[PDB]
Amino acid sequence: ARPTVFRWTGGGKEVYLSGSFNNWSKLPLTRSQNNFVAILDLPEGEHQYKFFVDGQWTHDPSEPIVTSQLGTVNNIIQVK
Ligand SMILES: OC[C@H]1O[C@@H]2O[C@H]3[C@H](O)[C@@H](O)[C@@H](O[C@H]4[C@H](O)[C@@H](O)[C@@H](O[C@H]5[C@H](O)[C@@H](O)[C@@H](O[C@H]6[C@H](O)[C@@H](O)[C@@H](O[C@H]7[C@H](O)[C@@H](O)[C@@H](O[C@H]8[C@H](O)[C@@H](O)[C@@H](O[C@H]1[C@H](O)[C@H]2O)O[C@@H]8CO)O[C@@H]7CO)O[C@@H]6CO)O[C@@H]5CO)O[C@@H]4CO)O[C@@H]3CO
């Protein structure tokens, strides 16, 4: 059982993490270096997420994405 590192390297000033794991609320990320990071204990399974970056909903382009039932694009983590 192992925590998941969320690391936004896309730049910006104020970044929050949102996802199924927090009912799409906003977790403010702490800036380390030029990046923004959180560590979450996510259980086994699938978890959709997105970033809110300087007032804009945004996904990480390097990471897996899926289209939601809302027609919106989320990143996705799968924990074994
Ligand atoms: O809030 C939870 C939600 O968070 C994240 O979503 C954000 C998203 O990432 C941002 O991009 C932005 O969304 C904007 C979007 O980009 C714009 O295109 C626009 O959206 C309009 C739609 O394009 C338009 O089609 C219409 O939408 C209607 C749907 O088509 C219709 O199906 C229905 O939608 C309902 C869903 O079918 C149902 O499943 C349920 O939706 C839930 C999602 O399935 C679930 O994943 C989660 O959603 C996340 C999302 O995945 C994240 O990316 O919870 C959802 C809510 O419970 O309920 C839907 C109805 O609530 O009805 C809609 C509305 O008629 O209109 C929309 C509005 O114009 O506008 C967006 C800006 O608001 O922001 C969202 C956060 O709001």
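Per Swiss-Prot, chain A residues shown: 77-156, in order.
Quick check of the header: X-ray crystallography, 1.7 Å.
Here the Cβ of each residue, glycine as well, is placed from N, Cα and C on the backbone.
As recorded in Swiss-Prot:
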- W100 to G: Abolishes glycogen-binding (MUTAGEN)
- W100 to L: Partially inhibits glycogen-binding (MUTAGEN)
- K126 to Q: Abolishes glycogen-binding (MUTAGEN)
- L146 to A: Significantly reduces glycogen-binding (MUTAGEN)
- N150 to K: Abolishes glycogen-binding (MUTAGEN)
- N150 to Q: Significantly reduces glycogen-binding (MUTAGEN)
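Note: the Cα of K126 (mutagenesis position) and the Cα of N150 (mutagenesis position) are spaced 5 Å from each other. The number of other Cβ atoms within 10 Å of the Cβ belonging to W100 (mutagenesis position), over all protein chains shown, comes to 13. With a 10 A radius on its CB, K126 (mutagenesis position) counts 21 other CB atoms from all the protein chains.
The secondary structure of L146 (mutagenesis position), as reduced to three states from DSSP, is coil rather than helix or strand. Secondary structure at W100 (mutagenesis position), taken from DSSP and collapsed to helix, strand or coil, is coil. Long-range neighbours of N150 (mutagenesis position) (same chain, six or more residues apart, CB within less than 8 Å of its CB): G95, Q124, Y125, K126, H135, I141, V142, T143, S144. For the pair formed by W100 (mutagenesis position) and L146 (mutagenesis position), distance between Cα atoms is given as 13 Å, rounded to the nearest Å. For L146 (mutagenesis position), the Cβ neighbour count at a 10 Å cut-off comes to 7, with all displayed protein chains included.
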